[PDB]
Amino acid sequence: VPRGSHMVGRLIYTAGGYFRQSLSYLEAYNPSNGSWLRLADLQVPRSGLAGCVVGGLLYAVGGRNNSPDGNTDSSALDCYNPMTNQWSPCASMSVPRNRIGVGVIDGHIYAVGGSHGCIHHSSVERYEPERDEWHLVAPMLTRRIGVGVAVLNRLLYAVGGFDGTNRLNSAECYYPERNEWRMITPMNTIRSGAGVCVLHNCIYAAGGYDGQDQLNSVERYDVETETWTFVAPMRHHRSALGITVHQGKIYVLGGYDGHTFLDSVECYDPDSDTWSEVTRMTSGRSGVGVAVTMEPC
Ligand SMILES: CCOC(=O)/C=C/C(=O)O
Ligand SMILES: CCOC(=O)/C=C\C(=O)O
């Protein structure tokens with residue numbers, strides 16, 4: 001469960017992010033010993049990207065390079081191999097997607113929503129690593145940027161976000177065999193840029209922005225009861241946070257609290273319904289991509 005491949009543990013990788021400008025950092029945190037490693041920079045700076053892992057490879061998807069010399073939304077898919085410590089371009093998406101949400105089903109990467117200039121996407125596309133090919137699938141019922149995405153029981157959920165006019169509490173679910181999206185129970189809070197993940201049988205939505213404050217509240221959707229319930233709030237309000245699951249606990253990384261770009265990383269224990277601080281990143285940032293895979297070489 002803890003060991004992967006050769007004889008190694010798994011790390012929490014954070015890629016990219018934003019502080020003053022879009023960042024190229026790739027760093028990996030080890031919950032077993034508290035250590036941080038700096039790894040190979042992304043080829044192109046990006047905030048607002050998502051991260052995921054397939055076959056042990058780390059993928060960086062979408063985003064936007066906010067640089068003083070120009071701002072460029074990204075359709076880019078790039079893959080990091082922990083065994084070589086090298087980034088490799090993959091095929092690009094049909095469209096640039098900043099503030100994207102990503103989920104993995106059946107070894108396939110789903111890219112959801114996001115923005116391209118003043119365009120807010122409802123479009124969705126699926127990537128097949130064995131063929132290095134993107135194909136559009138059915139669009140969402142809602143245009144969503146800053147959308148959180150999670151996978152539960154081989155179904156993909158798109159949660160919260162912003163359609164261009166209002167921040168959203170709505171959420172919806174993709175059924176792959178019917179290529180069909182259906183709305184589900186909305187959250188009890190409007191959230192854009194929330195951290196969205198799955199733990200046991202629930203989809204969590206932590207933090208985000210409700211249109212006037214960054215949030216510390218956290219809720220989770222029990223798919224069996226189709227209801228949202230608040231759990232314990234985080235210790236920091238945060239928006240544009242990184243999130244992932246590691247050994248049964250939820251990790252939230254950085255974000256913006258309305259005053260500071262956070263370096264705080266918090267870990268949620270579901271058994272005790274408590275959050276603790278477990279480390280800080282090397283520097284404060286928002287809009288990172290986060291995933292978990294094997295230790296690098
Ligand atoms: C069917 C392909 O699935 C994978 O290769 C998954 C890898 C992973 O979750 O690391
Ligand atoms: C008021 C401009 O919009 C924001 O500033 C939105 C979110 C955030 O900081 O987290």
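Count begins at 1; order follows the chain as displayed.
Cβ atoms are placed via backbone N, Cα and C, with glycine included.
Feature annotations, courtesy of Swiss-Prot:
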| type | residues | note |
| --- | --- | --- |
| MUTAGEN | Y18 to A (Swiss-Prot position 334) | Impaired interaction with SQSTM1/p62 |
| MUTAGEN | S47 to A (Swiss-Prot position 363) | Impaired interaction with SQSTM1/p62 |
| MUTAGEN | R64 to M (Swiss-Prot position 380) | Impaired interaction with NFE2L2/NRF2 |
| MUTAGEN | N66 to A (Swiss-Prot position 382) | Impaired interaction with SQSTM1/p62 |
| MUTAGEN | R99 to M (Swiss-Prot position 415) | Impaired interaction with NFE2L2/NRF2 |
| MUTAGEN | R167 to M (Swiss-Prot position 483) | Impaired interaction with NFE2L2/NRF2 |
For the mutagenesis positions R64, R99, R167, which one has the sparsest Cβ surroundings, going by other Cβ atoms within 10 Å?
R167
So which one is it: of the mutagenesis positions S47, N66, which has the fewest other Cβ atoms within 10 Å?
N66
Expressed in Å to no decimal places, the gap between the Cα atoms of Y18 (mutagenesis position) and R167 (mutagenesis position) is 21
Of the mutagenesis positions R64, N66, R99, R167, within 10 Å of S47 (mutagenesis position) (CA to CA), in sequence order, we find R64, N66, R99
Argmin Cα dist to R167 (mutagenesis position) over the mutagenesis positions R64, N66, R99 returns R99
